[PDB]
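*Asks:* Take a look at this one; I'll ask things after.
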Amino acid sequence: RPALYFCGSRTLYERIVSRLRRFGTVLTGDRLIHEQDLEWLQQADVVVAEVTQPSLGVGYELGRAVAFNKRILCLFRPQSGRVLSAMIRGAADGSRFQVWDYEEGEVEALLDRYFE
Amino acid sequence: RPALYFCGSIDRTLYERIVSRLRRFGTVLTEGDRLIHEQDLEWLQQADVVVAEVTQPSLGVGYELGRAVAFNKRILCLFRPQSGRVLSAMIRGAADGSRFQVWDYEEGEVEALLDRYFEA
Ligand SMILES: Cn1nc(-c2cc3ccc(C#N)cc3[nH]2)nc1NC1CCN(C(=O)c2cccc(Nc3ncccn3)c2)CC1
C-alpha cells in the first residue's frame, strides 16, 4: 500500500483524507514543523493537494514534491470563483503531475477513479 | 552583474519599489500556462538570488520557493507583519538564516533592508 501525503496538513479536507485512507497510509518550533513535513514528503508515494485556496505552504510543498520526483494530484474547484495559479496549472504534465478540476460532491468518485 | 529573480502575488507599487532597488545590485530576470511555467523555471535556474514578497498568500510564490530550495538558491523572503497576517509556518520554518532567509519588514524600510542584504 502507498504512503500518501496530503498538503495543507475543514470538513471537505476530512472527506478527502477519509477517502485517501481507503488506498494507503496518510502520513499527514516552525523549523520542527518544516523538518517533520519534508521527511514525510520525501517518504510519500503520492502527494495530494487541494489547491482551491491560495496558500504559500501548499505551494511550497508542491515545489519540494516536484523536486523530490513524486506523483502529484492537485484538486481544484472552479465553483469557488477563483482562477487557479498559472504556475500550478502549468506544472501539469497529465501524468506524474495532474490538476483535476472538481465539484464538492464528486470528491469520492474522483479519488476512486485516480487510485484505480 | 548577478541575476536576480523576483516574485509576488498577482500592492503593485510596493513590488515596483522592491524591483527598482533590486536593479542596483543586478539584472532582474522577472521585471499556454505550461509556457509560463517553463519560462519561470528557466529564470529560476538562471538566478543567483531569489527574492519573494511573501505577505500575500500565493500557491505560485510558494511553488517557486519550493523549486528554488531544490535548485540550492540563495533565498530572501520579505514579509510585512503590519498586514495583520501570520506568515505560513511552512515558509517561516523553511528559513535557516543563511541560504534561506525570512525577514520581517515595514513598508518604509524596503530600500534600506535590500541595501543591508546585498551590501553584506
Ligand atoms: C516570475 N514572477 N515575476 C513576477 C513579478 C512581479 C512583479 C512586480 C513588479 C515588477 C516591476 N517593476 C516586476 C514583477 N515581476 N512575479 C512572478 N511570479 C508570480 C508567482 C505567483 N503568480 C501566480 O501564481 C500566477 C497566478 C495567476 C496567473 C499568473 N500568470 C502569469 N502570467 C504571466 C507571467 C507570470 N504569471 C500567475 C504570479 C506570478
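Here Swiss-Prot sets the residue numbers for chain B, with the shown residues being 20-29, 35-55, 72-160 in order.
Keep in mind that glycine also has a Cβ here, set from the backbone N, Cα and C atoms.
OK, Swiss-Prot features for this one:
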type	residues	note
MUTAGEN	B:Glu104 to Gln	Loss of deoxyribonucleoside 5'-monophosphate N-glycosidase activity
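Help me picture these features in the structure, burial and contacts included.
*Replies:* With a cut-off of 8 Å between CB atoms and residues at least 6 apart in sequence, the same chain places B:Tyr24, B:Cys26, B:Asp80, B:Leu84, B:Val90, B:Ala92 near B:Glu104 (mutagenesis position), listed in sequence order.
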*Asks:* Return the whole-number Å distance between the Cα positions of B:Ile29 and B:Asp35, the residues flanking a gap of 5 unmodelled residues.
*Replies:* 9
